[PDB]
There are 2 protein chains.
Amino acid sequence: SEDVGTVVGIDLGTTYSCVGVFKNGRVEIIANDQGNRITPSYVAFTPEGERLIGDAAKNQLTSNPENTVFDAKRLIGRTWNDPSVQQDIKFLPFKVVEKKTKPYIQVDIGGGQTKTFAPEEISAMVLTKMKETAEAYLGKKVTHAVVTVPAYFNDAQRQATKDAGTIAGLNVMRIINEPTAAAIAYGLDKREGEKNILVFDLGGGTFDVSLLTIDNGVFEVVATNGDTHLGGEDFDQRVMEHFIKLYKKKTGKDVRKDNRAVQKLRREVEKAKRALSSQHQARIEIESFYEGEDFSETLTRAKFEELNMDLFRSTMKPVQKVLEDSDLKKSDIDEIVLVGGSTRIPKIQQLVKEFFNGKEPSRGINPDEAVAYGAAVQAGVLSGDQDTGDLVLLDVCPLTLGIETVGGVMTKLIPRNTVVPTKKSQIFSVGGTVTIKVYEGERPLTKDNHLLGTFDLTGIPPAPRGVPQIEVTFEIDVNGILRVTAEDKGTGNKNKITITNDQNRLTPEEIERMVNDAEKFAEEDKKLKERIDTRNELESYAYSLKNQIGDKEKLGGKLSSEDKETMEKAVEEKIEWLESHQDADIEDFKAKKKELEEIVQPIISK
Amino acid sequence: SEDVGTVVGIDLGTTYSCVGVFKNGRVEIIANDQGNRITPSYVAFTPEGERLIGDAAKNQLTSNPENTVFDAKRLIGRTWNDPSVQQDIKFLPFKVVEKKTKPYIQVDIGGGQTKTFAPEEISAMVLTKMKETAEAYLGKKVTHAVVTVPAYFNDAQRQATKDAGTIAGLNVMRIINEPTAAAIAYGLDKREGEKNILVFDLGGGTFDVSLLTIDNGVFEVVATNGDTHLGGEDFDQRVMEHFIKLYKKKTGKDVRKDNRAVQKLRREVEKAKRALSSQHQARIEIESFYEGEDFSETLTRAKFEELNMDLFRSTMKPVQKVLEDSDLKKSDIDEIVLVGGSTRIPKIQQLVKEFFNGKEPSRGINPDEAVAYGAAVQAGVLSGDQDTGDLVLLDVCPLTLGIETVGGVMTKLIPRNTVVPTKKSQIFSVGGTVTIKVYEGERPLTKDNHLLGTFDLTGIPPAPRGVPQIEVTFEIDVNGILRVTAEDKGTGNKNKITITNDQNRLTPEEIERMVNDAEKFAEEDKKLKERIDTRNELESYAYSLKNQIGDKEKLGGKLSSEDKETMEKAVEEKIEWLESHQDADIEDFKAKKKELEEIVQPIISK
Ligand SMILES: Nc1ncnc2c1ncn2[C@@H]1O[C@H](COP(=O)(O)OP(=O)(O)OP(=O)(O)O)[C@@H](O)[C@H]1O
Ligand SMILES: Nc1ncnc2c1ncn2[C@@H]1O[C@H](COP(=O)(O)OP(=O)(O)OP(=O)(O)O)[C@@H](O)[C@H]1O
């Protein structure tokens, strides 16, 4: 069977991502090359064409706002005409343009070239950085992964996330819903009897609530609901609007035409928001904010709350929906599990606590890392060779699926909160071409909901005297993704044929072109890391020699006058060279190291 | 048997204190009347003579620095000539004076009176505030408690902490060492097999390390070591000294003479220190800092680390000591548990991780609350009627005890890290009067260590022809406190008489006077809470009526013109009165409420 190697769990988040592995009976949340256990979901292309991902990309955002990309999770799997897309792109500094029917991110990638990237490709870059982080930690290549999605992601958003994994060179063995992952983190070693757990997940871009039953490693989602365009970024944007208006009232200046100013303001607003989770006021100060003038304003917690109060209060509606859908009352909830960084907000914690009549949330749960933690546990299970303890997951589809047959019935097919995998079939006996539209959502008229896709039954061949009997099967798989197949029942013949969605999902050929593109940049990453590693080696070697020569009681005391002169000359020459050749290639660093060695050795070996 | 009621667990900390209870199978960490689950270990007396404790005391520190008291845990149980006391009092703004050979805190308590308080009385006020917090949450009186102490507290510091509990009206059922409490928090529900746990506890004033073995609710400390004058406050003081020097060089001004300036600087330094645990830079700004001039400086994380590098590095020595005393090597440690707020410092976490060759600390442990959590669990066990699961604790004495008998031998008695309770006896056959000094510490000459106390055997019978046989017993009890008793073996008699320590600890009579004093203030607290509660009732009633009268589609629409006028008038009159009588007594609020009611009822009942 396939060697899946070490399987990693990746929480692919709107603003931050996080990767973990299950090793030696425990989860390791893996720190990146800057020592951070979470990584900004940012990518950028420098003026010289270098691809940056993560902390480096975020760090140069204000200097390069149009070619820095973030919040791609708010675009992934969506179409151009999605009202959410059209609202969000107004506030993103990078260009987003329509290609056929989808939002593509357009940036300058160097060499005078402009490139348009599918959101899948941007998210694949983030996944690649998480993969690189894991590989660095493990000292070996990673090929397989469990990747998270919001529970309320629709079919296309799920498929697009899986495609991002493929483009990053990952076999995505499982797409896991974020609250379900957090539930595993909470409950893996719990031995407290069967309990109802409410997971309240409010991150940087999305909001999910799921109600689970948990009993000794058996986890079942009973109901889920959410909002895929509600999270910390929206709270930031409410504050930014406030201060842009305030600044215009105070100075007469509208700074929105200035990307650099707006992004400096965004950076400080984010820091202020975080401060306000433990302070009651925060000062926002920006030196030479706009046209030379300084910015200095105070944001009180009360104002932050006021600016966001409708958004904060709206998180209670999905809680009420999952309680109703689970046939439970408030008091039936045994534990409340808060995850996602925005659950650090005091007004959020208060709203949830008050909703549940004073019941306090479960403790010891890191809201930034719990999702990655659970993903890592499921990855450990799928690895096969781990001591995870037993783990059984039963999850559900978030949206009612219904179909509209042109010239046929329109009907509900699979209700929301149905345990997956699940399937439903429909017989078509009409003959000729059959066209079926699939919709997702809870409005009573099926076609008033979100269009998932259009599926055509082309080849129903004759059936002399007999009745046409085409069975179409709609199956939602364990990843929450729909596959439509058809088989002729009248023929008896066995071949189920997959019907492709007319709505233009990435094809395997398109995906492979994106993979090849990604692999070019990955090769650059590899060579850069090797180059920097050998530069670091030369640097440490030279400075070490410098210290030894200066030690009068060891080597510096053993060296003759003459040899000591020669040694110092050689080492200081190499250090000078280093200071002026930081950008040299691997070969040059190696060669300078060996020159220095061939000078030093006949001397120290005396 | 005694009804111990609901037993609370109180972490009595240098800078913050925290109280928990075990109810319904879980620990509740109890929020105070300001919603905070930790409370500043601060007390103050307002110019009008009101005693403030906790958040209110800390809030007015800069306006009243000489009559605000904090860091009493660095004085409790110590003598005047203790080098630690003499060093610390130089940086405390309140007066500390010598009496009973001890440091007493001298403050103005109002009415033109100056009072000197034992450190035990100050800590008793903090314990009283924690008690009040618990009673508010529980809706009933609390009489019994488990109170924490640093593992490395000596005999007198332990006894003084217990006495503080008594003065606060608490029967302290157990004194529990802070790392042992943290270990219970970590391991209560763990089912991972026998493991060695290293608890590294760095709080606001003290540092403890303990190595434990844990196996399914059996917790045994193998070795412990620490520093009772090393913690967050010291790091703050290093930064303080830095900026006072910097300000003097910059302006020529020495602000040390100005208590208000110094305490503003301290407040902002504490804020900055906390910021630097997640940022690399922090801005310290104080408006009208000194003689009208503003303060504005930046503290980098690198500078904070440099200012404290010797202190940070010194925490590794106790780790090495407990590893050696446990006969273990670094790799034998299965879990590292960090507790105490100062373990949030990145350089600290780095030093610990590097010491243990990359081993990461256990996750999901709140460093501010874990000690109170464990104390709450042990309190739950002592309550008797809780479902805590089984819990067995074996703890040790931190210091070697030895004795010096005047005219007799000097000898080690009880080695450090001996499991307690434990006892050791010595026979004296000399007759006359026997004087025994008891010393604590590890220096090879017993009397070079810390003097615990002096004990005299007065009544030794000279029995006819037979030789005197007085057995003196030195017992360390389960609280870690020494009791010295004597019995006559030659007599035969079984009556063991307790020998009182000449180094006079508080006597029961002195303690009861302190209790009576505390109880007067507690009565003031009670009356204030009642008064404020009824003022709040009148307020809410009046404003409620205001809202109802303005509701045109219910009461406002029901009321006649006339009656509405009378209603509005009555309510507005009462609100005016409230706005000018915030300081009215209880019966006045009651009377105004009753008057308003008597006006409103004949009208709304139409
Ligand atoms: N102390 C804090 N106070 C308020 N908000 C915070 C705090 N810390 C982090 N956040 C917010 O949390 C968000 C990031 O949370 P996290 O990374 O857990 O979610 P995510 O995985 O990015 O989002 P999603 O799951 O929605 O894709 C950011 O919006 C950030 O501003
Ligand atoms: N983020 C942070 N970075 C640095 N220090 C912090 C941080 N948060 C809290 N501290 C420090 O932690 C200390 C308080 O810790 P905590 O209350 O757990 O200990 P304590 O019980 O007061 O002290 P002790 O046990 O020594 O008597 C204070 O010195 C505080 O400044």
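Going from the start of the chain as shown, residues are counted 1 onward.
Quick reminder: no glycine exception, Cβ is built from N, Cα and C everywhere.
Residues or ranges marked as ATP binding site by Swiss-Prot on the basis of experimental evidence: A:13-16, A:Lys73, A:204-206, A:270-277, A:341-344. According to DSSP, A:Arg274 (ATP binding site) is assigned to a helical segment.
One entry in Swiss-Prot concerns the mutagenesis experiment A:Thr206 to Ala (Swiss-Prot position 229). Its note says: Impaired ATPase activity. In sequence order, A:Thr14, A:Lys73, A:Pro150, A:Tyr152, A:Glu178, A:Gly226, A:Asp227, A:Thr228, A:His229, A:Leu230, A:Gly231 constitute the residues six or more apart from A:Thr206 (mutagenesis position) in its chain with CB-CB distances below 8 Å.
Listed in Swiss-Prot as a mutagenesis experiment, A:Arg465 to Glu (Swiss-Prot position 492) is described as follows: Significantly reduced binding to ZIKV E and NS1 proteins. DSSP assigns A:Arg465 (mutagenesis position) to coil in the three-state reduction, placing it in neither a helix nor a strand. Around A:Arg465 (mutagenesis position), there are no C-beta neighbours below 8 angstroms that are at least 6 residues distant in the chain.
Swiss-Prot gives this note for the published mutagenesis A:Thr491 to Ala (Swiss-Prot position 518): Significantly reduced binding to ZIKV E and NS1 proteins. Same-chain residues at least 6 positions away in sequence with a Cβ under 8 Å from that of A:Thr491 (mutagenesis position) are, in sequence order, A:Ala463. Under the DSSP three-state reduction, A:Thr491 (mutagenesis position) is assigned to coil, being neither helix nor strand.
Annotation for A:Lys558 (mutagenesis position): no same-chain Cβ neighbours under 8 Å separated by at least 6 residues are found. For the mutagenesis of A:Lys558 to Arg (Swiss-Prot position 585), Swiss-Prot gives this note: Complete loss of in vitro methylation by METTL21A. The structure shown keeps the original residue.
For ligand 1, the recorded positions lying close by, meaning a CB under 6 A from one of its atoms, are A:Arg274; the full candidate list was A:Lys271, A:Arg274, A:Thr491. It is A:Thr343 that, of the binding-site residues A:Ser277, A:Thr343, has its Cβ surrounded by the most other Cβ atoms within 10 Å.
A:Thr206 (mutagenesis position) carries neither a helix nor a strand DSSP state and counts as coil. Taking the Cβ of A:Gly13 (ATP binding site) as reference, residues of its chain lying under 8 Å away and at least six apart in sequence are, in sequence order, A:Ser41, A:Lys73, A:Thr148, A:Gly203, A:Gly204, A:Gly205, A:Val371. Long-range Cβ proximity for A:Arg274 (ATP binding site), meaning a same-chain Cβ under 8 A and a gap of 6 or more residues, is found for A:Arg344.
For the binding-site residues shown (A:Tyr16, A:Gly205, A:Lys271), fewest C-beta neighbours within 10 angstroms: A:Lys271.
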